Amino acid sequence: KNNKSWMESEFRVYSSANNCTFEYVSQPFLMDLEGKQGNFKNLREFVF
Amino acid sequence: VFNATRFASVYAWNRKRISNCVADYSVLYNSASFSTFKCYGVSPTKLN
């Protein structure tokens, strides 16, 4: 709402990780975390 | 691993997991910087 800055606090993805076989990390970037309301403006389609 | 700072013990060896990469092994065979080079079951030129 206010004094926002769109900063990340919570990282509840997993508890632990062991016996890793693959690792990859992209280059540093800045994601647009600006939370807006209304209609949908972006469509990111994926297939796996 | 070959040029590591220090090696581990014979009973708690530092097992480095290697995955998703490439490496030249013929240069290691002809590096002239190793004392023992004994491959069992596969030649250094075949595994390339």
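Chain A is numbered as in Swiss-Prot, which gives 147-194 for the residues shown.
Placement of Cβ uses the backbone N, Cα and C atoms for every residue, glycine included.
Features of the protein shown, as given by Swiss-Prot:
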- A:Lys147 to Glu: In strain: Omicron/BA.2.75 (VARIANT)
- A:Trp152 to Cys: In strain: Epsilon/B.1.427/B.1.429; when coupled with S13I induces resistance to NTD antibodies by changing disulfid bond in positions 15-136 to 136-152 (VARIANT)
- A:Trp152 to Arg: In strain: Omicron/BA.2.75 (VARIANT)
- A:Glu154 to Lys: In strain: Kappa/B.1.617.1 (VARIANT)
- A:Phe157 to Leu: In strain: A23.1, Omicron/BA.2.75 (VARIANT)
- A:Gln183 to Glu: In strain: Omicron/XBB.1.5, Omicron/EG.5.1 (VARIANT)
- A:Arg190 to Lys: Partial loss of biliverdin affinity (MUTAGEN)
- A:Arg190 to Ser: In strain: Gamma/P.1 (VARIANT)
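On a Cα basis, A:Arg190 (mutagenesis position) lies 21 Å away from A:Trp152 (variant position). Distance between Cα atoms for A:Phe157 (variant position) and A:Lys147 (variant position): 20 Å, as a whole number. When the C-alpha distances from A:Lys147 (variant position) to the recorded positions A:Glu154, A:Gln183, A:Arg190 are tabulated, the minimum falls on A:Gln183.
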